[PDB]
Structures are given as structure tokens and as C-alpha cells.
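Novice: Let me begin by handing over the structure; questions about it come next.
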Amino acid sequence: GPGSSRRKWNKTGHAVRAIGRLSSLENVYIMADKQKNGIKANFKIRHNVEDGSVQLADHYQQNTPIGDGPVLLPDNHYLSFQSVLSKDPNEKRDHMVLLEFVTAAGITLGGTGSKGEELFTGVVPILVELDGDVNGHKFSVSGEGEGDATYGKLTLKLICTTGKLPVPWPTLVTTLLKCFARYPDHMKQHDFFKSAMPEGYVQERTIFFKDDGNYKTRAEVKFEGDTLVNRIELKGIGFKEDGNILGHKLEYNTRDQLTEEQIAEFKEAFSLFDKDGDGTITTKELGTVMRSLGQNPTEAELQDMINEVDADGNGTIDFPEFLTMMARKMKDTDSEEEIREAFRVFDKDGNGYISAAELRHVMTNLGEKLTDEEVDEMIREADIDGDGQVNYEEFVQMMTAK
Ligand SMILES: [Ca+2]
Ligand SMILES: [Ca+2]
Ligand SMILES: [Ca+2]
Ligand SMILES: [Ca+2]
């Protein structure tokens with residue numbers, strides 16, 4: 001057809017790109033399996049390959065309740081995942097520290113929920129145990145951590161007890177606790193996972209690695225004492241002894257990635273908004289901090305603000321949502337300006353220096369509490385050139401664990 005033969009090349013390779021852009025489903029969709037009194041999920045994971053490529057893992061997931069209870073069968077919706085992989089420098093073994101932030105979304109909105117859901121209310125210790133055989137290569141993984149459903153948080157430390165792990169850690173991530181997802185109140189009756197809980201659910205998967213082998217897994221996620229347990233049997237077949245997986249061509253982490261430390265800071269900051277520590281930030285709660293700083297956003301101005309970062313459009317922001325809005329990277333001239341603007345909030349009289357009382361007003365309006373000696377000591381920490389107060393330079397080189 002008509003158009004520049006340049007126009008046509010590009011238009012063809014915009015729609016091919018487009019297809020791959022639409023095909024990259026980041027979310028994890030949940031459907032019901034009422035006949036199986038359960039749920040399923042079919043999703044893909046893109047594992048970065050060392051040489052720029054990508055190894056994708058086609059996941060096919062089935063879930064069922066172990067017990068005979070009532071269970072909540074959910075409508076179509078999705079989980080939303082943010083994973084952070086790291087190492088403990090103390091730990092000497094082949095291992096992984098894994099942090100997940102899982103939030104539920106997908107639905108536009110007495111009360112109820114599940115009994116089984118009152119068990120996630122606070123922090124739950126986690127035990128994970130995995131038994132696999134990949135292409136004959138046998139290994140065991142073990143680990144502990146905790147789950148904090150309110151901030152959709154999961155933290156684990158996973159050891160390979162049998163010594164060297166014969167597959168890359170990334171590939172085991174999905175396998176080694178969706179009951180730690182934050183289901184927003186407005187859909188807390190689509191949380192199959194907690195509902196099935198105390199007796200628990202089976203989570204079976206087949207993961208197809210493109211041009212490489214497959215993993216089969218069957219796991220029981222149930223309570224033992226008050227430890228939430230994830231116990232797995234993993235069987236892998238079809239894998240070339242030198243594909244990305246068995247040859248370890250897969251990479252651990254990206255590199256622009258949030259440290260465990262940073263995420264902790266973002267949690268503490270989230271708490272500053274979440275006055276009632278109920279895991280969400282409301283228009284009310286946002287207003288309170290805003291006014292406290294000295295602004296007057298209207299009910300509507302707040303609702304907008306939130307609705308612009310509130311994935312599940314329920315009017316509140318939960319920690320993964322917050323964590324997401326903080327995890328966006330910017331054109332570092334926007335980031336720079338963000339810092340310039342943060343500075344001007346701290347530097348209240350706008351004289352270009354943050355004083356001790358200026359630092360105190362900000363932390364105080366933020367709902368922190370502070371001894372004069374802590375204030376004076378913070379200023380000590382930032383006051384490089386030692387003039388008793390903090391300029392823009394000092395603020396920048398003090399603000400950078402972004
Ligand atoms: Ca709250
Ligand atoms: Ca929300
Ligand atoms: Ca000042
Ligand atoms: Ca200074």
C-alpha cells in the first residue's frame with residue numbers, strides 16, 4: 001500500500017514492537033476454577049539473560065484448597081508484583097534473600113471476608129522447603145522469613161542445603177505465598193488464598209522456559225503451628241545442559257534496583273502518612289500531612305492525586321502502590337528538580353539554608369518525634385562545611401539513598 005517505503009518499514013516495526021509490548025503482561029491474572037473449587041493463573045516472567053537477551057517463563061498455575069472449608073471464589077482480578085533479590089553478605093551458602101510486594105487489583109468497586117484472613121493481620125513467620133530434581137540434578141532449598149499481609153510484604157531467606165544450586169535463583173522465585181498479597185478492603189472477598197487458610201491450598205505449576213525445559217511444581221501452602229509453610233516438590237525436564245538455566249546464563253537482579261534498606265525507608269515514610277497504621281493511605285490521611293506541611297488541597301484534589309497512583313482505583317493507596325510511585329525512575333533532571341523542591345519544603349524561610357528548627361518543623365508536621373539533640377545531631381550529620389546549617393549541596397549529598 002501507500003506510503004514511503006520508509007514509512008512502511010517503520011509502521012510494520014512499530015506494530016511488531018507494539019505486539020511485544022502488549023504481550024508483556026506484567027500483572028498476574030487470577031480467574032476462578034469453581035469446578036475445582038479453586039483458582040488458576042497463566043502468566044509469564046521475563047528473566048534477563050546475561051547477554052542482553054531474555055528468558056521468558058510461561059507459567060501455568062492451578063490452586064486448590066487442601067481442606068474442605070468454604071473458601072472464597074473470586075472474580076477476575078489480578079495480583080501485582082514487585083520482587084527484590086539480594087544477598088546476605090553474612091551467609092556463606094548458595095542462597096537468595098527475596099523480598100516481594102504483592103498487591104491485588106482488577107475490580108472497580110455488613111462486609112465479611114474470611115475467617116482465615118485474620119491470621120495475616122500481623123506478622124507471620126514463614127518456612128519454605130523445596131525439593132527438586134532438574135534433569136536428574138537433585139537439590140533442596142530451605143528458608144525462613146515473614147509475611148506481613150497489610151503491607152503486602154514477604155521477606156524470605158532461602159538456602160540451598162545440598163550445596164550449589166543447579167539452576168539460577170530467579171527461576172525459583174515464583175515457586176518459593178500469595179496469601180501475603182494485600183487485598184484491598186473493597187475486594188477482600190476475592191482473596192481465595194487467605195480464605196483457604198488455616199488448612200491451606202495446593203499450588204501447582206508448570207513453567208515452560210522457551211526453547212528450554214519445563215518445571216513442574218506442586219506445593220502445599222498451609223499453617224503449621226502458626227508458621228505459614230510453603231513446601232514444594234519441583235521436577236524439571238527437557239533442559240539443555242547449557243541453556244540459560246542449566247548453564248546459569250541467567251542474571252540475578254537488575255542493577256538500578258532498590259536495596260532492602262531503601263524499601264525499609266519507604267515503609268517508614270509510608271507510616272508517616274498511615275496515621276492509623278492500617279496499611280493504606282486515605283484522602284483524609286494525605287490531607288492531614290499536606291495541611292500540616294501548610295497546603296490546602298481540596299477533598300477532590302486529594303482524590304485525584306491518589307487516583308493517579310491508586311492502581312485498583314479504590315481511592316486509597318497501599319504500600320506497594322506507594323512503593324511503586326517511589327520506584328519510578330525519572331529523567332534525572334526531573335529527579336534533580338524533585339530534590340530542589342524537597343529542599344524548598346525543608347528550607348521554609350527559603351533563605352537557602354536548612355536550620356535546626358526548620359528541620360524540626362518538617363519532621364514534626366510529618367508526624368515524627370524528635371529530641372533537640374537528634375535534630376542537632378542530624379544537622380551535624382549533614383552540615384559538612386560545618387556552618388551549623390544545611391545548604392542545597394549538603395542536602396543533595398545527604399539525600400542520596402534515593
Ligand atoms: Ca490508614
Ligand atoms: Ca489502592
Ligand atoms: Ca532557611
Ligand atoms: Ca553547612
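The chain as shown is numbered from 1 upward.
So how was this one determined? The header says X-ray crystallography, 2.6 Å.
Any Cβ shown, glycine's included, is placed from N, Cα and C.
For the published mutagenesis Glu100 to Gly (Swiss-Prot position 222), Swiss-Prot gives the following note: Suppresses the 399 nm excitation peak, leaving only the longer wavelength peak at 475 nm.
Context for these features, please: burial, neighbours, distances.
Specialist: There are 22 other CB atoms within 10 A of the CB of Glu100 (mutagenesis position), with all protein chains counted.
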Novice: Quick one: 12 residues missing from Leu109 to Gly110, so how many Å between their CAs?
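Specialist: The separation between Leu109 and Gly110 at their Cα atoms is 15 Å.
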Novice: Using DSSP and collapsing to three states, where does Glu100 (mutagenesis position) fall: helix, strand or coil?
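Specialist: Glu100 (mutagenesis position) sits in a strand per DSSP.
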